[PDB]
Amino acid sequence: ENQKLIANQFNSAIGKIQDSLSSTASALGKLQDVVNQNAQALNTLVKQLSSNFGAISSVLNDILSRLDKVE
Amino acid sequence: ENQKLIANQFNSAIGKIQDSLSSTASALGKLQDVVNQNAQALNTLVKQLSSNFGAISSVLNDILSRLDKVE
Amino acid sequence: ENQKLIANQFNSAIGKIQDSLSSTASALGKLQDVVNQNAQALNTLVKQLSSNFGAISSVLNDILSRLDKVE
Amino acid sequence: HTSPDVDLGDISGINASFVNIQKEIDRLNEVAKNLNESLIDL
Amino acid sequence: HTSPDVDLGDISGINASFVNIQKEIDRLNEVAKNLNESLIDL
Amino acid sequence: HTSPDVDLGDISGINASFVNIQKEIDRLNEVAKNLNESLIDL
């Protein structure tokens, strides 16, 4: 009787811990996905910003050359 | 006697696992908060950068028009 | 006999839960490290972008002054 | 004489996803509370 | 004749928070170590 | 008369790390599956 109680409580606890482990795995997977997506977003933003600043640098350099020619 | 030992060890283990589950939930909540805040920060930065590059584009376009008028 | 079965199953479950807790701690540590590194990256990017936009602002202001002097 | 326009690379497409693991945090807290119903009282 | 100044939108306010869950990782490792004190030795 | 070049601060060094905790997620799911082998059947 006490052994049946111990076994039933243990099986209940193991089921609840299995649920908790599946929930933790799901949450960690979602966090990994979102963190990696935002890392890729930051890298893409840095690349596009480097390109845009290169373009801005070139255009202002041409403009400074034109101003030098004028004055 | 052995049943009391089994029950005591099981209750101790269940208490420790409850502590671990609360700690995991707290850590996952903090990670979610920080990840969402940095995502919002990246989005705000992208919006402000789009605005700033629009302004830069307009100003350099006006400047190129002025240079064209001069030369 | 049943007590030995209960104790063996409980020890097996506690070992597996110890493995799961170590895995969760490792994953949370890695997530913390990566999230903090990307936060530092976003902050460094914001600082460098503020500097670059200050430089761009100064250069276009000088250029607008030159255009004003010309015309 | 003319002046070519300057079109900067549009970056508005860069979007940062959000995470929603509140179901899992709620389930973890719920299990940490329900495990009190699994304690043995001989 | 004049020239209007160009004031770009200041973005220095955009700050990225940091996470500190080291207490929780330490507690998880501590419990994974202390669970050896809950093993049954009949 | 001359014109000093304008060199903007290079930001290409700013890189965002990636996280790989797939081993740990796989281990968590594996343990959540293997805990069925620890159930007591008197």
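Numbers in chain C come straight from Swiss-Prot, and the residues shown are 918-988, in order.
Even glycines carry a Cβ here, placed using N, Cα and C.
In Swiss-Prot, a published natural variant is listed as C:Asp950 to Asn, annotated In strain: Delta/B.1.617.2, Mu/B.1.621. Quoted from Swiss-Prot, the note on natural variant C:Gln954 to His is: In strain: Omicron/BA.1, Omicron/BA.2, Omicron/BA.2.12.1, Omicron/BA.2.75, Omicron/BA.4, Omicron/BA.5, Omicron/BQ.1.1, Omicron/XBB.1.5, Omicron/EG.5.1. Swiss-Prot lists C:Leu981 to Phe among its natural variants, and the accompanying note reads: In strain: Omicron/BA.1. In Swiss-Prot, a published natural variant is listed as C:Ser982 to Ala, annotated In strain: Alpha/B.1.1.7.
Those variant positions from C:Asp950, C:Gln954, C:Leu981, C:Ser982 lying by chain B, with Cβ under 8 Å from one of its Cβ atoms, are C:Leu981. In sequence order, the variant positions near chain F (CB to CB under 8 A) are C:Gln954, out of C:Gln954, C:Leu981, C:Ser982. Taking CA atoms as the reference points, C:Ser982 (variant position) and C:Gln954 (variant position) are 42 Å apart. Scoring each of the variant positions (C:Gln954, C:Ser982) by how many neighbouring Cβ atoms lie within 10 Å, the top position goes to C:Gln954. Annotated pair C:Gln954 (variant position) and C:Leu981 (variant position), C-alpha to C-alpha distance, rounded: 40 Å. Of all Cβ atoms in the protein chains displayed, 19 besides its own lie within 10 Å of the Cβ of C:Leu981 (variant position). A distance below 8 A between C-beta atoms marks C:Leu981, C:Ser982 as the variant positions from C:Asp950, C:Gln954, C:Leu981, C:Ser982 lying next to chain E. Between C:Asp950 (variant position) and C:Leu981 (variant position), the C-alpha separation comes to 46 Å. Residue density at C:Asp950 (variant position): 13 other Cβ atoms are found within 10 A of its Cβ, drawing on all protein chains shown.
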